[PDB]
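Visitor: One structure coming up, written as structure tokens, with questions to follow.
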Amino acid sequence: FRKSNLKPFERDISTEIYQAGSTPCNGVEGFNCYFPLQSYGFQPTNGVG
Amino acid sequence: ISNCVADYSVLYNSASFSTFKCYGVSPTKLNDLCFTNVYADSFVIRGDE
């Protein structure tokens, strides 16, 4: 999740929480509010892809 | 449900629903694309399944 797109050769680490709707989400999660860094699942129970 | 203009105001941000998320479609700006037809199924499921 991000408010806007990235510019070339840029990197930005900010573990804020991402709001979409009509709720102030400052530090506390809730409705229309998400946490960006959701991880990968890598298993040898899979195929290529 | 055909021949509509679909105002997703009350479904997205005025919502009272246990979830709102769509597979393969970003459910935040779903207004600015459209499709041939969309349907509505309704069944009666208890809050665990």
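The numbers used for chain A are those of Swiss-Prot, and the residues that appear cover 456-504, in sequence.
According to its header, the structure was obtained by electron microscopy, 2.9 Å.
Including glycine, each Cβ sits where the backbone N, Cα and C put it.
Here Swiss-Prot notes a natural variant, A:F456 to L, with the remark: In strain: Omicron/EG.5.1. What Swiss-Prot notes for the published mutagenesis of A:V483 to A is this: Increased resistance to neutralizing antibodies. A:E484 to K appears in Swiss-Prot as a natural variant; the accompanying note says: In strain: Beta/B.1.351, Eta/B.1.525, Theta/P.3, Iota/B.1.526, B.1.1.318, Gamma/P.1, Zeta/P.2 and Mu/B.1.621; May enhance affinity to human ACE2 receptor. Natural sequence variation is annotated in Swiss-Prot for A:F486 to P, with the remark: In strain: Omicron/XBB.1.5, Omicron/EG.5.1. Quoting Swiss-Prot on the mutagenesis of A:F490 to L: Increased resistance to neutralizing antibodies and human covalescent sera neutralization. Under its natural variant annotations, Swiss-Prot gives A:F490 to S the following note: In strain: Lambda/C.37, Omicron/BQ.1.1, Omicron/XBB.1.5, Omicron/EG.5.1. Here the residue is the original one, while Swiss-Prot reports the published mutagenesis A:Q493 to Y with the comment Reduced host ACE2-binding affinity in vitro. For the natural variant A:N501 to Y, Swiss-Prot gives this note: In strain: Alpha/B.1.1.7, Beta/B.1.351, Gamma/P.1, Theta/P.3, Mu/B.1.621, 19B/501Y, Omicron/BA.1, Omicron/BA.2, Omicron/BA.2.12.1, Omicron/BA.2.75, Omicron/BA.4, Omicron/BA.5, Omicron/BQ.1.1, Omicron/XBB.1.5, Omicron/EG.5.1; May enhance affinity to human ACE2 receptor. The structure shown keeps the original residue.
Quick one: where do these features end up spatially?
Guide: In this structure, A:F456 (variant position) belongs to neither helix nor strand by DSSP; it is coil.
Taking all protein chains in view, 9 other C-beta atoms sit within 10 angstroms of the C-beta of A:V483 (mutagenesis position). In the three-state DSSP classification, A:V483 (mutagenesis position) falls within coil.
Long-range Cβ contacts of A:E484 (variant position) within its own chain (separation 6+, distance under 8 Å): A:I472, A:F490.
A:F486 (variant position) is surrounded by 15 other CB atoms, counting those within 10 A of its CB over all protein chains shown.
Around A:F490 (mutagenesis position), a 10 Å sphere centred on its CB holds 11 further CB atoms from the protein chains shown.
The number of other CB atoms found within 10 A of the CB of A:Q493 (mutagenesis position), across every protein chain shown, is 7.
A:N501 (variant position) carries neither a helix nor a strand DSSP state and counts as coil.
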Visitor: For A:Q493 (mutagenesis position) and A:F456 (variant position), what Cα-Cα distance in Å is obtained after rounding to a whole number?
Guide: 10
Visitor: Taking the Cβ of A:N501 (variant position) as centre, how many other Cβ atoms lie within 10 Å?
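Guide: For A:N501 (variant position), the count of other Cβ atoms within 10 Å is 8.
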Visitor: Of the recorded positions A:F456, A:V483, A:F486, which one has its Cα closest to the Cα of A:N501 (variant position)?
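Guide: Of the recorded positions A:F456, A:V483, A:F486, A:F456 has its Cα closest to that of A:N501 (variant position).
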Visitor: If you count Cβ atoms within 10 Å of the Cβ of A:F456 (variant position), leaving out that atom itself, what do you get?
Guide: 14
